[PDB]
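**Student:** Just dropping this structure here.
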Amino acid sequence: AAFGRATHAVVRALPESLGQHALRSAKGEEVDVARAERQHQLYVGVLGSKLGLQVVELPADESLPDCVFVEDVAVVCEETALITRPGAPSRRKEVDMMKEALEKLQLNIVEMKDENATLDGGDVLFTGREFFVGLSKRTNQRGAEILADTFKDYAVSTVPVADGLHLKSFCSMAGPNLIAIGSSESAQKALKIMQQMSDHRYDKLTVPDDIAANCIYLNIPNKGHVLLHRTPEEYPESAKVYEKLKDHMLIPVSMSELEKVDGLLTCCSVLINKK
Ligand SMILES: *CC(=N)NCCCC[C@H](N)C(=O)O
């Protein structure tokens, strides 16, 4: 029941079509798909081999170039799973296989069915106490409404999100009551709004690089308060911030290839606590 506790991780393999056909917010260097597969493999390795989570590895689908980013199609709170209606029409079929796995994991399933609603899981920050939901190009008010009705035990508050960003493009939970936050103008504004709307203030962990504010926090029983963060090779000055968390078990993980298509750390997994 402690924050960050998980027993299962759902992930999904990369399709070869990702390199050229995955959606991306900015034009940049070419995706090395073979290398991206290696980085994804190490990522899965940490969750399953090193941390002992039961990993469900969904097969890839070439017709769904973004299928690896499973975070966007499912939001899990306790034993309830909200199957989303992704903002990008090209990603909507990714829902089909996620519904399968979560039904097998025997969770209480709720699917976003309103044809006027959109929501990317990447726009959702669950602090352990409430939800913050980015209103972006991908997530609308109606999407936020459905999330609120699904997790009625929790308060849900919206935060404006600019351009091709998601809420977690510049923030994530780094521990209980602790929000990892970028230092950009956008990130600070979003944080101020979050702090202003919440019932409580949150502690924060400020990092110089927005992207490196996206990390994975895991409470692993009899092992540690684990934090998966971007490497010192990717973001040296942010890694130095994480390194000061003496009580955390720090695991640097590279996502350099998938970053080219806006794929960060939280984006590649759905974490579940199954009793
Ligand atoms: C962390 C998170 N869930 N971010 C969403 C990234 C989506 C990338 C993908 N290529 C897309 O554009 O949908």
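Here chain A follows Swiss-Prot for its numbers: 8-282, in order, are the residues you see.
Quick reminder: no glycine exception, Cβ is built from N, Cα and C everywhere.
Straight out of Swiss-Prot:
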MUTAGEN   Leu30 to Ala  Reduces enzyme activity and affinity for asymmetric dimethylarginine about 12-fold
BINDING   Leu30, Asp73, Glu78, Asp79, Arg98, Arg145, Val268  substrate binding site
MUTAGEN   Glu78 to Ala  Reduces enzyme activity about 1000-fold, and affinity for asymmetric dimethylarginine about 100-fold
ACT_SITE  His173  active site, proton donor
MUTAGEN   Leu271 to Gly  Reduces enzyme activity about 10-fold, and affinity for asymmetric dimethylarginine about 7-fold
ACT_SITE  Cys274  active site, nucleophile
BINDING   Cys274  Zn(2+) binding site
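Tell me about the setting of these features in this model.
**Tutor:** All protein chains shown were included, and the count of other CB atoms within 10 Å of the CB of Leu30 (mutagenesis position) stands at 16.
Contacts of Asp79 (substrate binding site) defined by a Cβ separation under 8 A and a same-chain sequence distance of 6+ are given as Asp73, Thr91, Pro93, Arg98, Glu101, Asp127, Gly128, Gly129, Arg145, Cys274, in order along the sequence. DSSP gives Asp79 (substrate binding site) a helix state.
The Cβ of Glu78 (mutagenesis position) has 27 neighbouring Cβ atoms from other residues within 10 Å, across all protein chains displayed.
When Cβ atoms from all protein chains are considered, those within 10 Å of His173 (active site, proton donor) total 28, not counting its own.
For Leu271 (mutagenesis position), the number of other Cβ atoms no farther than 10 Å from its own Cβ, over all displayed protein chains, is 24.
DSSP assigns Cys274 (active site, nucleophile) to a helical segment in the three-state reduction.
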**Student:** Looking at Cβ-Cβ distances, which residues of the chain lie under 8 angstroms from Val268 (substrate binding site) while being 6 or more apart from it?
**Tutor:** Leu25, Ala29, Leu30, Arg31, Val38, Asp73
**Student:** From the Cα of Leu271 (mutagenesis position) across to the Cα of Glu78 (mutagenesis position), what is the distance in angstrom?
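**Tutor:** Cα-Cα, rounded: 10 Å.
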**Student:** Measure from the CA atom of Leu271 (mutagenesis position) to the CA atom of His173 (active site, proton donor) and give the result in Å, rounded to a whole number.
**Tutor:** 11
**Student:** Within the same chain, and leaving aside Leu30, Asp73, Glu78, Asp79, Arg98, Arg145, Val268, name every residue whose CB is within 8 angstroms of the centroid of the CB atoms belonging to the recorded substrate site, in sequence order.
**Tutor:** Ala29, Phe76, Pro93, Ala95, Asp127, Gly129, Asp269, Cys274
**Student:** Within 10 Å of each Cβ, count the other Cβ atoms, then let me know which of the binding-site residues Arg98, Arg145 comes out lowest.
**Tutor:** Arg98
